[PDB]
Protein chains: 2
Amino acid sequence: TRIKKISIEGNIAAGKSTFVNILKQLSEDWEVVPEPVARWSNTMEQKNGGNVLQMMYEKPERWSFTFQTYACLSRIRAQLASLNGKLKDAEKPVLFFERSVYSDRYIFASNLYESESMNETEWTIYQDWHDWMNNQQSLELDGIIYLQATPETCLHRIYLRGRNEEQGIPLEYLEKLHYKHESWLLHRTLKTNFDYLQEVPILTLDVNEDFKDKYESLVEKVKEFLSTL
Amino acid sequence: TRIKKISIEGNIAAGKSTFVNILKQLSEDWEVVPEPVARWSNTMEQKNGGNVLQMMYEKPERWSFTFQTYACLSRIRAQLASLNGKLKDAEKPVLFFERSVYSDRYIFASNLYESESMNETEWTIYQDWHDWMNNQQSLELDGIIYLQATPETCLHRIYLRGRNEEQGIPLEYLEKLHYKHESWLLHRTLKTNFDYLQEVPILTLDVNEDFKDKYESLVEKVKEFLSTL
Ligand SMILES: Cc1ccc(-c2ccc(CCN3CCN(C)CC3)cc2)cc1Nc1nc(-c2nccc(N)n2)cs1
Ligand SMILES: Cc1ccc(-c2ccc(CCN3CCN(C)CC3)cc2)cc1Nc1nc(-c2nccc(N)n2)cs1
Ligand SMILES: O=c1ccn([C@@H]2O[C@H](COP(=O)(O)OP(=O)(O)O)[C@@H](O)[C@H]2O)c(=O)[nH]1
Ligand SMILES: O=c1ccn([C@@H]2O[C@H](COP(=O)(O)OP(=O)(O)O)[C@@H](O)[C@H]2O)c(=O)[nH]1
Ligand code: NA
Ligand code: NA
């Protein structure tokens, strides 16, 4: 029938990839679109993405615009392709997106503008492109699952995941991203050019406690949430 | 009925803007989409474009990717808007595009890559974005009118038009762009990811002689060309 689209949102190393790969396995009606940036961080997209990530570590204020535009186009095409290719013989089809087009802009790109890694012209061009690129759209979300963790939990999980380039990320940065997610998804204080988002259902899940071998209660809340949509 | 789409192609100051504003007036069935870059060179797009042009004059190797992506998105939306808003009560509707999506990539963006104003990653990202952005398309061309002028004619016409920032453009640069237009539109030696372009009809017009008050013979060739499409 109609595929349900659910974004999984959360800070760096909150556990979105872990959670998505749990969900993947529990039902033939449940599919997953991993975040392109996540995969680049692990082929022509993969080659461009690896180069942009490395370039960004050196000089965020030169590459933030290029990076954000490509990260968002790569997400849009990977999401469209899952919508068109998968779950068509399924009865209650669900697509779980690792993050969204809205996190790209209102979390990451916004944060880079706010750090002066994009200048006003780059941020304005980026918003114009984003506003327009997302009309020329059937990616509209049925609901958002927020994986809520403390900055400290995420900082610990960055250490656990043990990526060289990430070991430098400081608590202060994560506390910034955390704050943006609280404003957007909990207090719902964040305005956007996407009217329907104000009324989109949000499930908030506390993932401060390890869930890798103990996720039944989280999946129960996901199944209840899905029944309301 | 079905709007016919014709790109007007030519080197800098060949006379495309002059020619398009002649055509505009000759028929209620004839509409024109000026090139966004041309208008920026004369409002939020206008403000972004002015800033990007000025930034480009200072540092082409920093802004070529940002400039080319925005110039092409601005063209795509201005072309789409003319296709959807105009010529609907008209019997033999024609839209004349000042340049195309194909000149953006195969002339300008290509030329900037070739001058090392874009690095390989920027050029590859740009081509990926272009390939994909132009599927998510009803802008396909019925025919191309090539306004063919010598580099010297164009250099003279840059002096005539008398834009401060352009008075620095050297013959060598124009000879480069000229060569690209000859390869693409005359010898048809240039390959592209747009199969149909190999078979698109091209009218070549010599505009070395001033036509502003003497254009009847050119318009006669345009009307004959249109009757074949
Ligand atoms: C790879 C990489 C390299 C570098 C950076 C980075 C480093 C430092 C700073 C602060 C700059 N300061 C300059 C001086 N000032 C005084 C203070 C500030 C900002 C950024 C970040 C990333 N990853 C990102 N990943 C996304 C991302 N992830 C998913 C989705 C999506 N859309 N974007 C965004 S940044
Ligand atoms: C505004 C502006 C400022 C600057 C330039 C510019 C200047 C110099 C150079 C050569 C660099 N060199 C560096 C060192 N090397 C040794 C040799 C080379 C390249 C470029 C050009 C433009 N306009 C353009 N306009 C379009 C354009 N027009 C319509 C449509 C469309 N898509 N693009 C492209 S560039
Ligand atoms: O309940 C959890 C969730 C995550 N992790 C680990 O924490 C890191 C971050 O998880 P993930 O990469 O899924 O986070 P994402 O960036 O996708 O949110 C990884 O090493 C996980 O194996 C964990 O040990 N227990
Ligand atoms: O037959 C012509 C065509 C053009 N021009 C002048 O040459 C310059 C370049 O023309 P245009 O701006 O139309 O060129 P485009 O860049 O649009 O090709 C302008 O000053 C025109 O008025 C001219 O004097 N006679
Ligand atoms: Na599944
Ligand atoms: Na007209």
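Following Swiss-Prot, chain A residues are numbered 19-60, 72-165, 168-260, in order.
Recorded method for this deposit: X-ray crystallography, 2.1 Å.
In case you wondered, yes, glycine gets a Cβ from its N, Cα and C as well.
The ATP binding site feature in Swiss-Prot is assigned to A:28-36, A:188-192, A:240-242. Listed in sequence order, A:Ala31 are the same-chain residues at least 6 apart in sequence whose CB falls under 8 Å from the CB of A:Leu191 (ATP binding site). In the three-state DSSP assignment, the secondary structure recorded for A:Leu191 (ATP binding site) is helix.
Per Swiss-Prot, the feature substrate binding site maps to A:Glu53, A:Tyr86, A:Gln97, A:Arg128, A:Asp133, A:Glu197. According to DSSP, A:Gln97 (substrate binding site) is assigned to a helical segment. Neighbour count (other Cβ atoms within 10 Å of the Cβ, all protein chains): 27 for A:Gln97 (substrate binding site).
Recorded in Swiss-Prot as a mutagenesis result, A:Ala100 to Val carries the remark: Strongly increased catalytic efficiency towards deoxycytidine; when associated with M-104 and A-133. All protein chains shown were included, and the count of other CB atoms within 10 Å of the CB of A:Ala100 (mutagenesis position) stands at 20.
Sequence-distant neighbours of A:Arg104 (mutagenesis position) (same chain, 6+ apart, CB under 8 A from its CB) are A:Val51, A:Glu53, A:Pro54, A:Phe126, A:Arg128, A:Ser129, A:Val130, A:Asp133. Quoted from Swiss-Prot, the note attached to the mutagenesis of A:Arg104 to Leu states: Strongly increased catalytic efficiency towards deoxythymidine; when associated with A-133.
Under its mutagenesis annotations, Swiss-Prot gives A:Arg104 to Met the following note: Strongly increased catalytic efficiency towards deoxycytidine; when associated with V-100 and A-133.
Under the DSSP three-state reduction, A:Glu127 (active site, proton acceptor) is assigned to strand. Counting every protein chain shown, 25 other Cβ atoms lie within 10 Å of the Cβ of A:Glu127 (active site, proton acceptor). Annotation comment: Swiss-Prot describes A:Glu127 as active site, proton acceptor, evidence class sequence analysis.
Summarising the environment of A:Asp133 (mutagenesis position), the number of other Cβ atoms within 10 Å of its Cβ, over all protein chains shown, is 25. A:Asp133 to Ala appears in Swiss-Prot as a mutagenesis experiment; the accompanying note says: Strongly increased catalytic efficiency towards deoxycytidine; when associated with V-100 and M-104. Strongly increased catalytic efficiency towards deoxythymidine; when associated with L-104.
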Can you grab the distance between C-alpha atoms at A:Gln165 and A:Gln168 for me, in Å and as a whole number, given the 2 missing residues?
6
Those recorded positions, A:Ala31, A:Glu53, A:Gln97, A:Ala100, A:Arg104, A:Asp133: which ones have a Cβ sitting under 6 Å from ligand 3?
A:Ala31
By CA distance, which of the recorded positions (A:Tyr86, A:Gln97, A:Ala100, A:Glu127, A:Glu197) lies nearest to A:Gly28 (ATP binding site)?
A:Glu127
Separation of alpha carbons, A:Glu127 (active site, proton acceptor) and A:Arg188 (ATP binding site) (Å):
17
Quick one: give me the count of other CB atoms within 10 A of the CB of A:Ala31 (ATP binding site).
22
Looking at the binding-site residues A:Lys34, A:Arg128, which sits with the largest number of other Cβ atoms within 10 Å of its Cβ?
A:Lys34
